[PDB]
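Worksheet: the structure to be examined is printed underneath.
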Amino acid sequence: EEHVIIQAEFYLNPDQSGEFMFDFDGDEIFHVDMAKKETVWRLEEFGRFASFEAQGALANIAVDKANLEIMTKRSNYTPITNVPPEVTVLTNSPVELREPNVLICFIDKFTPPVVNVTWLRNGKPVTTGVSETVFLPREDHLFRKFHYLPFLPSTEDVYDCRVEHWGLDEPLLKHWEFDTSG
Amino acid sequence: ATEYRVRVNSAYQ
Amino acid sequence: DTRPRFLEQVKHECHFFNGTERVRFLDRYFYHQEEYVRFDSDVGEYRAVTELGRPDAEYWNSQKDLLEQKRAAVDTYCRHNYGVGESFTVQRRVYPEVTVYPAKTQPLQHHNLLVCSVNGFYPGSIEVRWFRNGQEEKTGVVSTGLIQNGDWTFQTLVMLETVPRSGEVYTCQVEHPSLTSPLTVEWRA
Ligand SMILES: *[C@@H]1O[C@H](CO)[C@@H](O[C@@H]2O[C@H](CO)[C@@H](O)[C@H](O)[C@H]2NC(C)=O)[C@H](O)[C@H]1NC(C)=O
Ligand SMILES: *[C@@H]1O[C@H](CO)[C@@H](O)[C@H](O)[C@H]1NC(C)=O
Ligand SMILES: *[C@@H]1O[C@H](CO)[C@@H](O)[C@H](O)[C@H]1NC(C)=O
């Protein structure tokens, strides 16, 4: 292909969580915030050139829920097998002391689409300026997700992305600290 | 065209 | 929380070849990670992918109105939606920022790695080559591979294992759809 556009949806029991998004070549165009019933553009500028009626996602999620009931019974209530994530922490730019940067926590190849993610600065949870994506589809029908933490690099601070998932026995921590010319 | 169109889901019954 | 989970997924896929000259549509239904039934525009009917999907295949194939919605999707859904976002997706071009810095294979050694950091580019396809004195160096090259940042940009680090000597000039060269000629960054020992 030159390009692939996917409208990807899921519905999960018993959490009763559903998601609806559009993907273009593996990046998210937008998703529908189910609770607010609002279309959320991945990049601000996307929303100035296109629109989507969020209401349409709700109807689809309803059918997804109904189909799940049917397939759950049809499978004789065979539940999903947990697949724990691989987790990577990187920066988005080469690191320079005292120059604003962003830590990225990449959470990949997991299912079901449910995780608890915490950023830790020197072992303490931090939430200032953090952001995240929704669950993104993989071609193998597992999921991936990104978490973001803007920061100011120093020799003082160390960071960890802590990921909890039902497929993991203990929380998974991926470390980052300032690299010393190596 | 500026409005993304949804593809409906088929429902079993 | 050890309560069992049950997951339904649907993926409505539009595959484009040569712009919108050739388009293929797939209506894909999954239970957990197992695709159980699908409509392929190459066929024009649903086909069970596993035994689990046989009832849906038969039922949906019995509804000709439903099938015609799916048969027209390449036009009404795929080509339409491609058109909607073409300007900020298909035509998105963000050039890479390119940095070169020294590093170490082992922290107690002298610098023996040259890192070519290529950051912030879109789309993903990129070619990065290392040169020593105008000759390409193809030995001792290792990379992170192509990395998605999740925000419509990519990065990759491409590292050359080498012992820098005085006088030597190393060049990292980058080719990318956003560039009209190779982007080069020199590094001297
Ligand atoms: C993420 O953490 C939450 C709690 O912080 C876990 O959800 C449950 O929360 C309710 C009340 O909020 C408790 O009654 C449950 O006992 C919690 N479940 C547990 C502790 O298993 C949730 O399970 C976590 N998700 C993960 C680890 O994927
Ligand atoms: C569910 O149980 C029925 C009754 O034994 C069986 O015929 C069917 O194959 C089972 N389905 C699965 C997915 O195990
Ligand atoms: C791509 O499309 C153009 C016109 O849209 C056509 O002339 C050309 O043959 C196509 N390329 C192929 C079929 O390889």
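Residue numbering: from 1, along the chain as shown.
Cβ from N, Cα, C; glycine included.
Noted in Swiss-Prot for the protein shown:
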DOMAIN    A:85-177  domain 'Ig-like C1-type'
MUTAGEN   A:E38 to K (Swiss-Prot position 65)  Impairs the interaction with HLA-DM complex, CLIP dissociation and peptide exchange
MUTAGEN   A:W41 to F (Swiss-Prot position 68)  Decreases the interaction with HLA-DM complex and peptide exchange
MUTAGEN   A:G47 to S (Swiss-Prot position 74)  Increases the interaction with HLA-DM complex and peptide exchange
MUTAGEN   A:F49 to A, S, V or L (Swiss-Prot position 76)  Impairs the interaction with HLA-DM complex, CLIP dissociation and peptide exchange
MUTAGEN   A:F49 to W (Swiss-Prot position 76)  Increases the interaction with HLA-DM complex and peptide exchange
MUTAGEN   A:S51 to D or H (Swiss-Prot position 78)  Decreases the interaction with HLA-DM complex and peptide exchange
MUTAGEN   A:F52 to A or C (Swiss-Prot position 79)  Increases the interaction with HLA-DM complex and peptide exchange
MUTAGEN   A:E53 to A (Swiss-Prot position 80)  Increases the interaction with HLA-DM complex and peptide exchange. Decreases the affinity of the interaction with TCR by more than five-fold
MUTAGEN   A:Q55 to A (Swiss-Prot position 82)  Decreases the interaction with HLA-DM complex and peptide exchange
MUTAGEN   A:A66 to L (Swiss-Prot position 93)  Decreases the affinity of the interaction with TCR by more than five-fold
MUTAGEN   A:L90 to R (Swiss-Prot position 117)  Decreases the interaction with CD4
MUTAGEN   A:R98 to A (Swiss-Prot position 125)  Impairs the interaction with HLA-DM complex and peptide exchange
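Locations of recorded Swiss-Prot features on the structure.
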{"residue": "A:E38", "record": "mutagenesis position", "Cβ neighbours (10 Å)": "11"}
{"residue": "A:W41", "record": "mutagenesis position", "Cβ neighbours (10 Å)": "18"}
{"residue": "A:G47", "record": "mutagenesis position", "Cβ neighbours (10 Å)": "14"}
{"residue": "A:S51", "record": "mutagenesis position", "Cβ neighbours (10 Å)": "15"}
{"residue": "A:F52", "record": "mutagenesis position", "Cβ neighbours (10 Å)": "26"}
{"residue": "A:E53", "record": "mutagenesis position", "Cβ neighbours (10 Å)": "13"}
{"residue": "A:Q55", "record": "mutagenesis position", "Cβ neighbours (10 Å)": "11"}
{"residue": "A:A66", "record": "mutagenesis position", "Cβ neighbours (10 Å)": "16"}
{"residue": "A:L90", "record": "mutagenesis position", "Cβ neighbours (10 Å)": "16"}
{"residue": "A:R98", "record": "mutagenesis position", "Cβ neighbours (10 Å)": "7"}
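Taken residue by residue with DSSP, A:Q55 (mutagenesis position) is part of a helix.
Of all the mutagenesis positions in the list A:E38, A:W41, A:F49, A:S51, A:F52, the shortest Cα-Cα distance to A:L90 (mutagenesis position) is found for A:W41. A:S51 (mutagenesis position) sits 39 Å from A:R98 (mutagenesis position), taking the CA atoms of both as reference points. Mapped onto DSSP classes, the domain 'Ig-like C1-type' (A:85-177) shows 0 helix, 52 strand, 41 coil. When the Cα atoms are compared, A:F49 (mutagenesis position) and A:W41 (mutagenesis position) turn out to be 11 Å apart.
All protein chains considered, the CB of A:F49 (mutagenesis position) has 14 other CB atoms within 10 Å. Using a 10 Å Cα-Cα cut-off around A:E53 (mutagenesis position), the mutagenesis positions A:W41, A:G47, A:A66, A:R98 reduce to an empty set. Put simply, A:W41 is the one of the mutagenesis positions A:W41, A:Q55, A:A66 whose Cα lies nearest to the Cα of A:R98 (mutagenesis position). Here the CA atom of A:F52 (mutagenesis position) lies 9 Å from the CA atom of A:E38 (mutagenesis position). Taking CA atoms as the reference points, A:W41 (mutagenesis position) and A:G47 (mutagenesis position) are 6 Å apart.
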